Each structure stands twice: as structure tokens, then as C-alpha cells.
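**Student:** Sharing a structure with you now.
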Amino acid sequence: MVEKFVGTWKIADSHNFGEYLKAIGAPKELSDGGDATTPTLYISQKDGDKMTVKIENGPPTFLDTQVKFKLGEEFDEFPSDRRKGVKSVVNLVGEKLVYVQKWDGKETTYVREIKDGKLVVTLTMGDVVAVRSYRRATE
Ligand SMILES: C=CC1=C(C)/C(=C/c2[nH]c(Cc3[nH]c(/C=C4\NC(=O)C(C)=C4C=C)c(C)c3CCC(=O)O)c(CCC(=O)O)c2C)NC1=O
């Protein structure tokens with residue numbers, strides 16, 4: 001369920017992420033900056049259907065943020081890429097956590113799964129796909 005996602009995560013690898021950020025409309029400074037980040041996540045949950053994610057994106061953007069949501073309930077988001085009017089919703093599909101953002105008539109999706117102990121996110125904006133993986137801290 002949601003329990004398996006809980007706790008701290010640190011980035012392990014990233015592919016095509018700047019290109020994804022450009023595709024969702026981020027300015028070049030932020031897409032190139034975002035591509036270089038090494039984020040840390042702190043995930044917490046309540047009741048198996050509420051989550052809070054605190055993110056330290058890290059250098060070179062140095063943006064910290066958080067999202068808080070209930071599964072199935074749309075919420076407003078103000079992401080680092082500066083898109084306006086973003087409406088987000090998160091739901092489970094099997095063992096995967098699927099996060100959809102809608103803004104300006106467009107949609108983008110993040111699919112999150114645990115694979116051999118790593119948190120793997122696949123990001124899709126139209127034909128542009130990216131992937132990032134996170135690991136647990138050893139201490
Ligand atoms: C299991 C549930 C789960 C959730 C809900 C989750 C959410 C999540 N993951 C990230 C990293 C993070 N950061 C960014 C984007 C940026 N980073 C930068 O420093 C800049 C400038 C940009 C934009 C230009 C994205 C698109 C993501 C989502 C992909 C990821 O999780 O790595 C953020 C920060 C997004 C932002 O800064 O706007 C959020 C809310 N991660 C999880 O593992």
C-alpha cells in the first residue's frame with residue numbers, strides 16, 4: 001500500500017530529466033538546474049490514504065518544498081517549475097502510486113514503484129519520458 005513508501009530516500013540515478021522539465025514548460029535555467037539536482041525525500045503517511053512528502057531538491061536550485069494529499073482528492077500544487085493553475089491527484093493502481101498533474105489543458109503523469117528496494121519514478125509528458133531512482137540511506 002502506501003506504507004512501503006514511508007521514510008527517507010536519496011537519489012541514485014536520473015535519465016532524461018531536464019528534457020522532461022523542458023517538456024512541462026520549465027525555463028532553461030530550471031530544467032538544466034533540475035537535471036543536476038540530487039534530491040532527498042522524507043515521506044510520511046497517515047491511515048494508509050494520506051501522505052506528506054518533504055523534498056530538499058538540493059544544489060544547484062536549492063529549492064525545498066512539500067506536498068500533502070489524500071488519495072483520490074484533488075489538490076492545488078505550486079511546483080518549482082513555476083507552472084500556474086496546477087491541479088494534482090494521487091491514486092493507487094495495484095502496487096504503484098500514480099500522480100497526475102493537470103494545468104492549462106495539459107496533463108503529465110508520475111508512476112512510482114519500489115523495485116529491489118529502490119523507489120523508481122517514471123515521468124511522462126506526451127512523448128517525452130524520464131526516469132529517476134532513489135535509494136535508502138545506509139545510516
Ligand atoms: C512516493 C511518493 C512521492 C511523491 C508524492 C513525490 C513528490 C515529489 N518529488 C519531488 C522531486 C521532484 N523535483 C522536480 C522538479 C524540480 N526540482 C528542482 O530543483 C527544479 C528546479 C525542478 C523543476 C524545474 C520534480 C518534477 C520532481 C518529481 C520527480 C521525483 O520525485 O523525483 C517533488 C518536488 C517537486 C518540485 O520541486 O516542484 C515532489 C513534490 N516523490 C515521491 O517519491
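Every residue, even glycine, has its Cβ placed from backbone N, Cα and C.
Here's the feature list from Swiss-Prot:
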- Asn57, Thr61, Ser80, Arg112, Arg132, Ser133, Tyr134: (4Z,15Z)-bilirubin IXalpha binding site (BINDING)
- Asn57 to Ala: Abolishes fluorescence emission (MUTAGEN)
- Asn57 to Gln: Reduces fluorescence emission (MUTAGEN)
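For the listed features, I'd like the structural context: burial, neighbours, distances.
**Tutor:** The Cβ neighbour count for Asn57 (mutagenesis position), using a 10 Å radius and every protein chain shown, is 19. In the three-state DSSP scheme, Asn57 (mutagenesis position) is classed as coil.
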**Student:** Suppose we draw a 10 Å sphere around the Cβ of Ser80 ((4Z,15Z)-bilirubin IXalpha binding site). How many other Cβ atoms does it contain, all chains included?
**Tutor:** 17
**Student:** Return the members of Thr61, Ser133, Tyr134 (the binding-site residues) with CB less than 6 angstroms from at least one atom of ligand 1, or none.
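**Tutor:** With ligand 1 as the reference and 6 Å as the Cβ limit, the list reads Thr61.
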**Student:** Determine the minimum-neighbour residue: among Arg112, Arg132, listed as binding-site residues, which Cβ has the fewest other Cβ atoms within 10 angstroms?
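**Tutor:** Each of the binding-site residues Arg112, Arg132 was scored; lowest Cβ tally within 10 Å is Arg112.
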